[PDB]
Amino acid sequence: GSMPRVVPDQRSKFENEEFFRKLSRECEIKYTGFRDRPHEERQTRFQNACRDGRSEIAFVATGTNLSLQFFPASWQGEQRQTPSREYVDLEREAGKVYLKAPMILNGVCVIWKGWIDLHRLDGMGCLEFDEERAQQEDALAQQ
């Protein structure tokens, strides 16, 4: 009823949807992109592609390749403005980086989160709910 980009029961859909359930809580993940290059460059390029904005990252647990969307409620695309540490680009963590990208799959503002270790750009991540974006997107549904 004139409210896409959201569902009513967002917080139930977060736990209902097979898509989110396959990504689950804290599991193992891998990058899936320009990382398919040889090693040397792909480590720095990885944090540059993370800084571009959107990217593509997969899981291990179900092996769900998804397009990550480093687009906060102010969308940018112009190679990062000023997001969080954990969101994008945090001066570089302990041989890893932390990443955090709210997705709007079904009409659930989830958070995809994780750390991708720099070793090959594989690591750990999962979903959470974005309890603010869900409210904001419910507003932005011309409410």
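Our numbering is plain: 1 for the first residue shown, then up by one each step along the chain.
Header entry for method reads solution NMR.
Each residue, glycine too, has its Cβ placed from N, Cα and C.
Quick look at what Swiss-Prot lists:
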MUTAGEN   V7 to A (Swiss-Prot position 5)  Interferes with heterodimerization
MUTAGEN   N65 to A (Swiss-Prot position 63)  Interferes with heterodimerization
MUTAGEN   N106 to A (Swiss-Prot position 104)  Interferes with heterodimerization
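Cβ neighbours within 10 Å of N106 (mutagenesis position), excluding its own Cβ and spanning all shown chains: 16. Mapped onto three states, the DSSP output places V7 (mutagenesis position) in coil.
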